[PDB]
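First up is the structure itself, then whatever we jot down about it.
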Amino acid sequence: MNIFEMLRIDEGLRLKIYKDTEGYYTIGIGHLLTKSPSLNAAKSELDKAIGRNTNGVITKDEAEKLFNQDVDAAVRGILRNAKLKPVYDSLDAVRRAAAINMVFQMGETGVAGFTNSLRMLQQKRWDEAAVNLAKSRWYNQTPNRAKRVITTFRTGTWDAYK
Ligand SMILES: [Ar]
Ligand SMILES: [Ar]
Ligand SMILES: [Ar]
Ligand SMILES: [Cl-]
Ligand SMILES: [Cl-]
């Protein structure tokens, strides 16, 4: 298992514009297109993203390409964030994939706000971090996914995904 297969499991794959768990227009493997309620706006950002008139539908390859760019951007965002980088650098490989997943889902900014959990992670206090991480809107809104990521930080193994 790896970051890609993990996020492919948490996100699914949809080839037509859809709304995500928050009601926002998305496509592919969790590629958010826009926070705007306008379908046209969403279709416009899609065409710009792909480089053609897609009419709201893309192929599997195009979806995978967007996903690769998104995973890459997520990692780079972590490495550029002064609050996240040190945490991430202290982690083992499995736990780093858990940190990437969160950032992918909620943004760098979002993640940078779990101050207390970040410090527990940095300190390798797994169980405590896990309890703190669950005290969040993130966990109350998407609890099955949050539990998989949390267990991943807790144990350092992929069992939640097997
Ligand atoms: Ar992190
Ligand atoms: Ar994180
Ligand atoms: Ar975190
Ligand atoms: Cl893009
Ligand atoms: Cl969920």
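When the header is checked for method, it gives X-ray crystallography, 2.0 Å.
Cβ from N, Cα, C; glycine included.
Annotation for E11 (mutagenesis position): same-chain Cβ neighbours under 8 Å, separated by at least 6 residues, are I29, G30. DSSP assigns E11 (mutagenesis position) to a helical segment in the three-state reduction. Listed in Swiss-Prot as a mutagenesis experiment, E11 to Q is described as follows: Complete loss of activity.
Per Swiss-Prot, the feature active site, proton donor/acceptor maps to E11 (among others); the stated evidence is experimental evidence.
According to Swiss-Prot, the feature active site, proton donor/acceptor maps to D20 (among others), an assignment based on experimental evidence. For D20 (active site, proton donor/acceptor), other Cβ atoms within 10 Å of its Cβ number 16.
Around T26 (mutagenesis position), taking its Cβ as the centre, 21 other Cβ atoms fall within 10 Å, counting all chains. Here Swiss-Prot describes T26 to E as a published mutagenesis experiment; the accompanying note says: Complete loss of activity at neutral pH; covalently bound substrate.
For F104 (substrate binding site), other Cβ atoms within 10 Å of its Cβ number 25. Summarising the annotation, Swiss-Prot assigns substrate binding site to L32, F104, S117, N132.
Quoted from Swiss-Prot for the published mutagenesis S117 to F: 10-fold decrease in enzymatic activity. Cβ neighbour count for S117 (mutagenesis position) (all protein chains, 10 Å cutoff from its Cβ): 24.
In Swiss-Prot, the entry for mutagenesis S117 to V states: 50-fold decrease in enzymatic activity. The structure shown retains the original residue.
Under the three-state DSSP scheme, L32 (substrate binding site) falls in the strand class. Spread of the substrate binding residues is 27 Å (greatest Cα-Cα distance among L32, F104, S117, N132). When the recorded positions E11, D20, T26, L32, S117, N132 are checked against ligand 2, none has a Cβ within less than 6 Å of one of its atoms.
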